[PDB]
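In what follows, a structure is listed as structure tokens, so that the remarks can point back to it.
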Amino acid sequence: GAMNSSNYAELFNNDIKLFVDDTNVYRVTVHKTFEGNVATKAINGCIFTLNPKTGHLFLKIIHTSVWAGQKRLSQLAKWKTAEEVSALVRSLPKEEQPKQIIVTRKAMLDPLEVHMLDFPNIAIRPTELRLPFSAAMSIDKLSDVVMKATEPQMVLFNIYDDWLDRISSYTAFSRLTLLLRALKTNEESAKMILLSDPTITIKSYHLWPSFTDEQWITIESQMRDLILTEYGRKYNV
Amino acid sequence: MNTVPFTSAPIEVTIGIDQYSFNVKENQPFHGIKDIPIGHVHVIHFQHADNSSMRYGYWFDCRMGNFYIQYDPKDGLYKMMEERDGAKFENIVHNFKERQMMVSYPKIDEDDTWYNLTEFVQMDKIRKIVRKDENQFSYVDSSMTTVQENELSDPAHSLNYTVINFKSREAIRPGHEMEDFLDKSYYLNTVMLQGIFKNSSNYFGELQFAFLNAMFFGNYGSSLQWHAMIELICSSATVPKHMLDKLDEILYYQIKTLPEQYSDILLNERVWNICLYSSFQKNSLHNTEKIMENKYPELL
Ligand SMILES: CNC(=O)c1ccc(OC)cc1
């Protein structure tokens, strides 16, 4: 069924699973028209499909041309997501296909279920977790590749960089969600924390800086303070 | 007019004939039902006074043979039977009429209710849904499950309704996943009407038959089938104009006939609100929408 605080560790067992987040598939900027009306201009988007055990991130870039001449784009966006996830599964060898796909928003359940009718044995599941995957666009290297795309394109990343050499996927996922939660709550301050120290750099083949174990503890603390902070500024506590 | 004689009435029972019903007391001198209109299917149904568990009954067509009811004290129910000896049957019926031991099918002559509820119900088709080929009549009861229900357990005793499943490969063409799921016209018109049923009359036949089994026996799987068949039409952008008009009439008489007190368990809130207020055909069921809003405004 649904994924929540009680069955949280199933994410890190050895059954292949993918999270799918569609919150950055259809993106627009709202602006005024010369006649003083309002219109949208779409910009490039992405499907965020993540294996939480391995860190493998299948970033499918949604180029604005896919919306051209289409109606009801927020609804099409869910079906286009489901179409691309299904295409990805079909493209993978059988032993790499997921056993479960967990969607971060319940509106994706029916579109994905319909596009995956050919895989009756893949469980399509919702979650009650409020995961911060919408902030994936705050990771500079991911935002850059999406905005520069001139055509539909799939790009593969490992969102954990080399962390799994030193920590478990449970701890790596916990770090990732804390980073993304901070970037979603105060992007400016979050990025300030991550880059305040010019001596720590981001390797060309990584997304995040090359923190030592001890420096990650400092960073993780600073991110928690930020989230508590913004929580006070928001609610006046 | 035709007659369904009863050997006797040894147990107190509420007897139904189509939309009519009457109480018979244990060992009362009741010997059947006369003046049954020829030309329609009919259903004769039973609910024991002592165990309202199991409503059960028999669909039959008097044109297809001479049928009678006889209580079976071993199996504990009123059983329909065919009498092949035609002269024996006439002689039996005539004695019971002369002695006036029969209730008269009480049709008011203005009243087209039964015709309007059964216009498309074919008796040979019913034998297809309720498989028991040695009899010309068909037994149904409250607890019988449908072939689809058994997929999700005795197959001999199942209701073989047409399987409708909106998230099935049958309902969804590869490459039209969104189109076919949001507009079920392909599934209605090509898969079901052109492929399985052959024509709308056949489609209406199962739909009407599903309702009557839901209403008379409280058969839950029949009610699911009735709502599925409604929803497939209402969720289709492209439906022949003649089918929508007839659907409106069909549903109007079904809603009109339903017991007011049974609306809570026979009517699916989601399906009806969707059908009347959100679907492609939300504006095409004027008669049904008007009777639903005036009779069951709660559900909406
Ligand atoms: C099942 N296919 C059909 O054509 C059908 C037609 C009439 C009918 O009446 C009960 C039932 C089914």
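Along the chain as shown, residues are numbered 1 onward.
If you're wondering, the header gives X-ray crystallography, 1.7 Å.
Even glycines carry a Cβ here, placed using N, Cα and C.
Features as listed in Swiss-Prot:
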type	residues	note
MUTAGEN	A:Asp21 to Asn (Swiss-Prot position 1853)	Reduced growth at 30 degrees Celsius. Strongly reduced growth at 16 degrees Celsius
MUTAGEN	A:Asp22 to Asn (Swiss-Prot position 1854)	Reduced growth at 30 degrees Celsius. Strongly reduced growth at 16 degrees Celsius
MUTAGEN	A:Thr23 to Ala (Swiss-Prot position 1855)	Reduced growth at 30 degrees Celsius. Strongly reduced growth at 16 degrees Celsius
MUTAGEN	A:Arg105 to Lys (Swiss-Prot position 1937)	Severely impaired growth. Reduced growth at 30 degrees Celsius. Strongly reduced growth at 16 degrees Celsius
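Shown here: features listed in Swiss-Prot, placed on the structure.
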residue: A:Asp21; record: mutagenesis position; CB count, 10 Å: 22
residue: A:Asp22; record: mutagenesis position; CB count, 10 Å: 28
residue: A:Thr23; record: mutagenesis position; CB count, 10 Å: 21
residue: A:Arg105; record: mutagenesis position; CB count, 10 Å: 16
Exercise for the section: Would you kindly give the Cα-Cα distance separating A:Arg105 (mutagenesis position) and A:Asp21 (mutagenesis position), rounded to the nearest Å? Expected result: 7
Completion exercise
Whole-Å Cα distance, A:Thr23 (mutagenesis position) to A:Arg105 (mutagenesis position), is 8
